[PDB]
There are 2 protein chains.
Amino acid sequence: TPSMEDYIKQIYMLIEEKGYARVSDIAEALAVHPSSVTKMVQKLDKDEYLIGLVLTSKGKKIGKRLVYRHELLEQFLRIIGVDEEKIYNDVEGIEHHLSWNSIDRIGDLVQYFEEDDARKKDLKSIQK
Amino acid sequence: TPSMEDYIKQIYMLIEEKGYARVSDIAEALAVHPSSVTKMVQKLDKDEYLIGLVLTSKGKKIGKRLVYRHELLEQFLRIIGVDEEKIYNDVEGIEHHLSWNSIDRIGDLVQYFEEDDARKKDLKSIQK
Ligand SMILES: [Mn+2]
Ligand SMILES: [Mn+2]
């Protein structure tokens, strides 16, 4: 689910940032009460994404994938000229509704612009 | 809301297709129970999107924009080479989570590829 992915992402990011994931930090990162974190952490444990709390290899794999996908979509929206202020909220929504196929094709397109700057200028010219 | 956008879009599409929007057709289009439809219909009436379901001018403007947005994003995923079978499901989800700014820039991106087929060919080459 979207929520589960939001949690796994924030947990992975805290562990990379701090070395551990506190319930209070997850709650602060997701703007939720810790009782919701506690209840969700018990599901993630049940579904073997985690064992403070430690991500299993399964949990680590998904976390890293979600971070990559967020970063990819940010650079996609940035490349096509979306106002920087708007990018995060858009990515945070759309990330959960894109198939791997779309993600990978968005990947190729990001690569398409990056390998020749003229392409970027031509895209900019249309926006005029 | 996302749900409200789904309903307004489907109502607009039925009126364009058939000339009218019956609650039973709405229910089938969204695969929901009629009571869910009637609840949203009253909400849309209260919010002056509609009044024998008839869109007010406010309702038509939004309906037309939502149909446009859907088509645009289908075209976007299609151009970048997403498997046709996967496109509709992805668009159905992301359409609610993109700012107008993102939609406009995606519009520019679609225009970018549509105006020179060589650009499409160059993108497909990268995909190899
Ligand atoms: Mn998110
Ligand atoms: Mn939808």
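Following Swiss-Prot, chain B residues are numbered 3-53, 59-135, in order.
Backbone N, Cα and C atoms are what each Cβ position is placed from, and that goes for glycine too.
Lifted from Swiss-Prot, the feature list:
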type	residues	note
BINDING	B:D8, B:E99, B:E102, B:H103	Cd(2+) 1 binding site
BINDING	B:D8, B:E99, B:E102, B:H103	Mn(2+) 1 binding site
MUTAGEN	B:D8 to M	Binds only one manganese ion, in a pseudo-hexacoordinate geometry
MUTAGEN	B:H77 to A	Retains selectivity for activation by Mn(2+) and Cd(2+) over Co(2+) and Fe(2+). Can bind Mn(2+) in the C site, despite alteration to the A site, and adopt active DNA-binding conformations. Non-cognate ions fail to generate fully active complexes
(request) Sequence order please: the recorded positions B:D8, B:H77, B:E102, B:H103 that have their Cβ under 8 Å from a chain A Cβ, otherwise just none. (result) B:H103
(message) I need the most crowded of these recorded positions: B:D8, B:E99, B:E102. Count other C-beta atoms within 10 angstroms of each C-beta and give me the top one.
(response) B:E102
(message) Measuring Cα to Cα, how many Å separate B:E99 (Cd(2+) 1 binding site) from B:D8 (mutagenesis position)?
(response) 9
(request) Round to the nearest Å and give the CA-to-CA distance linking B:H77 (mutagenesis position) with B:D8 (mutagenesis position). (result) 11
(request) Within the same chain, and leaving aside B:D8, B:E99, B:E102, B:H103, name every residue whose CB is within 8 angstroms of the centroid of the CB atoms belonging to the recorded Mn(2+) 1 site, in sequence order. (result) B:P4, B:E7, B:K11, B:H77, B:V98, B:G100, B:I101
(message) Quick check for the class: what is the C-alpha distance, in angstrom and rounded, between B:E102 (Cd(2+) 1 binding site) and B:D8 (mutagenesis position)?
(response) 10
(request) List the residues of the same chain that sit at least 6 positions away from B:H103 (Cd(2+) 1 binding site) in sequence and have their Cβ under 8 Å from its Cβ, in sequence order, or write 'none'. (result) B:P4, B:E7
(message) Distance between the Cα atoms of B:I53 and B:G59, in Å as an integer, please; the 5 residues between them are unmodelled.
(response) 8
